[PDB]
Amino acid sequence: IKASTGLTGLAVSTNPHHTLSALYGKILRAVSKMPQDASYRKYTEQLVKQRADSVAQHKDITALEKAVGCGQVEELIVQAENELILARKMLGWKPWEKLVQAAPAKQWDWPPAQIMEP
Amino acid sequence: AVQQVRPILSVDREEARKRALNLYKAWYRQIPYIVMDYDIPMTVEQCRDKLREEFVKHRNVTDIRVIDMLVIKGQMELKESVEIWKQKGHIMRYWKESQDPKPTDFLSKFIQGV
Amino acid sequence: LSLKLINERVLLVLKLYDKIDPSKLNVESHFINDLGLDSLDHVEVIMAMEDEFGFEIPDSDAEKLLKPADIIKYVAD
Amino acid sequence: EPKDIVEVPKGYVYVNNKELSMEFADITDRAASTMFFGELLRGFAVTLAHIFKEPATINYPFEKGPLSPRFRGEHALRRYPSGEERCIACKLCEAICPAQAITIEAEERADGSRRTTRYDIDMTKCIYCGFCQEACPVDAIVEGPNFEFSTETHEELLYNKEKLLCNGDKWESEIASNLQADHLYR
Amino acid sequence: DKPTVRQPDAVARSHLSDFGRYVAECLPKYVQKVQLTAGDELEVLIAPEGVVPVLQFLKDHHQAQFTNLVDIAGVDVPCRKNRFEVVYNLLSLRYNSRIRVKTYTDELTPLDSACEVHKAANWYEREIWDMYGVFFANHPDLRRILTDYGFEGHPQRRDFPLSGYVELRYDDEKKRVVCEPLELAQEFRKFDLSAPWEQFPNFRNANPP
Ligand code: SF4
Ligand code: SF4
């Protein structure tokens, strides 16, 4: 077993597969509640399922690390947890809807303060 | 000529007064402490008098939002005087005692230059 | 109860107050317009009561009170 | 050497991966170090030793220096080899001066030549950046090498053209040397 | 064959470009526009309400994972009805890329706070509040940072004189330092450095209404 995570605070965590699996399940359900025509949904399943499908083939934690890339398991679980909070907040945010506000004319125009031909 | 816009704190003019008068409470209650803490000439009655005039400084504020900000400034300055971050110079600033009231009637202006 | 104490203390505030008209200073004297005191005067007056009674009053009391009798009601409270 | 504690790839060096051994010779070493302050003794003897190095204090103002030919110090308005003022009031020096410490007013001398009347520098606003001399098209103004120009009164620092010309006259030889050193190189 | 002219990282332009469309189609309600500035950085123009959702989306989602919030740069531009613009320039260590989020607001309406998203921002909101007066809603403590105590006005605005309105000295009558109306030994001499000849045609009609 690796002695240290190389980072302060980030401690070595056992049963990573169980934790990663459990995290992937919850986020999948969290996106399950989403509407079926949300781009955020469309991609999270394929990404998460790709991860949650890679979780199994590599019993060795180091083997899984290489297979999944993207960093070490210790951070990787945190990545998953972050996204759990994202989905719960995302459902609460309803960002799949259309534009709340149209920018006023000449808002995002650079350079500023130049007369124009109508 | 109305606009349907976000709030800041106060949703109605009466809430605005409620907030504005809350500030007036903190400032009135604070004055004695500053008279003690800050070794400056000013006395309680004068400090109280200035506090009155300095609210009167802007009586005809109308917008709910503008009056909200004025209170936001006051709550800040309250805390800066409540705790002693400020300095005797900073607190006296409200009196402007370095410059004599400049001439105002036309001749005194005329005879003293633009 | 203690209605002498409440009335006595309440009266002495406005009795011994600047910015005020002694006559017409009824217990039914509306601070705002009957008494001619500004709202700011009104705020400082209720505070002087918080001085003479050492009592934490809510801001909602401000409108719920109008008259020295009103604060007498809130003082014997 | 003790083994590491985190395996390191290249492009990095962990400065604490070395393990604190538990071998008896290793613990007794550390214990003896604490019981008799060996590490302090090493540092102690270092400072004793380093008395025996000669101090590097320059005996100022007798001994002094070194500087380099590009040193940016007192300002000076140079003059041609004939003695004529080099400045022509092109006013670039003012236009570039980051601190806006330069003020110029020029007219025609009776000969009809384009020359300054007032030429002022405030060395309480100048930053001795040297943008003025890098810009001047005739090397009229230069950051002369003098740097001991210290005054008891603030007013004495605001140089006008008369003061600047005097410095140019005073320092002309040295300024000539530097420019001969750097003109083809600057 | 132009050694003077640099050549950007094209593949970096590729990734940022496709990723930018990803963000636009994942946050439809908020992202108003996504553009790729020629300096290879990526800008994300949002409406004022989506500030936190965009930041929260970025820091959290796998593909973004933009954890560090470098700064909150404030920009002032009169002639834009709600002028005060804000810039949230973020970094992503996981993918080694930078992103910029931008929003607008006027001198009156408040603005969302990033204190609840990145703890790093806390001081920055205090800084913009001091320097422009852009309020921040839900900010824990909006105390001024830089300007001195009892300073009136927010100097970084472009409708504020460079030298300020007042300046300090010391009184002997009062053994104290007093602020006085401005008085300058030499009035700051501007220079009118305006180009008469348009030196850039490419930006002339491009970006028109
Ligand atoms: S740049 Fe040189 S020549 Fe031009 S005004 Fe300045 S000192 Fe004179
Ligand atoms: S050295 Fe720099 S700051 Fe000083 S006068 Fe020359 S250009 Fe101005």
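Note that chain D carries Swiss-Prot numbering, so the residues on display, from first to last, are 32-217.
Looking at the header, which is where the method is noted, we find electron microscopy, 3.7 Å.
Here the Cβ of each residue, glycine as well, is placed from N, Cα and C on the backbone.
According to Swiss-Prot, the feature [4Fe-4S] cluster 1 binding site maps to D:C118, D:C121, D:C124, D:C128. Using a 10 Å Cβ-Cβ cutoff, D:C118 ([4Fe-4S] cluster 1 binding site) registers 25 neighbours.
Marked as [4Fe-4S] cluster 2 binding site by Swiss-Prot on the basis of sequence analysis: D:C157, D:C160, D:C163, D:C167. Counting only residues at least six positions away in the same chain, the Cβ atoms of D:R103, D:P129, D:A130 sit under 8 Å from the Cβ of D:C160 ([4Fe-4S] cluster 2 binding site).
Sequence-distant contacts of the domain '4Fe-4S ferredoxin-type 1' (D:109-138), counting only residues of its own chain at least 6 positions beyond either end whose CB sits under 8 Å from a CB of the stretch, comprise 145-154, 156-158, 160, 162-164, 166-173, 196, 199-200, 203, 206. What Swiss-Prot records for D:109-138 is domain '4Fe-4S ferredoxin-type 1'.
Same-chain residues lying 6+ beyond the ends of the domain '4Fe-4S ferredoxin-type 2' (D:148-177) with a Cβ under 8 Å from its Cβ atoms: 98, 102-109, 116-121, 123-124, 126-138, 185, 188-192, 195, 198-199, 202, 205-206, 209-210, 217. Annotation comment: Swiss-Prot describes D:148-177 as domain '4Fe-4S ferredoxin-type 2', evidence class sequence analysis.
Taking the Cβ of D:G199 (mutagenesis position) as centre and 10 Å as the limit, one finds 22 other Cβ atoms among all the protein chains shown. Quoted from Swiss-Prot for the published mutagenesis D:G199 to D: Disrupts mitochondrial function and results in enlarged mitochondria. Neurons present vacuolar lesions leading to neurodegeneration in the central brain. Results in behavioral defects and shorten lifespan.
Cα-Cα distance from D:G199 (mutagenesis position) to D:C118 ([4Fe-4S] cluster 1 binding site): 12 Å (rounded to the nearest whole number). Among the recorded positions D:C124, D:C128, D:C157, D:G199, residues whose Cβ is positioned under 6 Å from ligand 1 are identified as D:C124. Within the set of binding-site residues D:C118, D:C121, D:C167, no residue has a CB atom less than 6 Å from any atom of ligand 2. The separation of D:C163 ([4Fe-4S] cluster 2 binding site) from D:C124 ([4Fe-4S] cluster 1 binding site), Cα to Cα, is 4 Å. According to DSSP, the secondary structure content of the domain '4Fe-4S ferredoxin-type 1' (D:109-138) in residues is 5 helix, 8 strand, 17 coil. DSSP places the residues of the domain '4Fe-4S ferredoxin-type 2' (D:148-177) in helix, strand and coil in these numbers: 5 helix, 9 strand, 16 coil.
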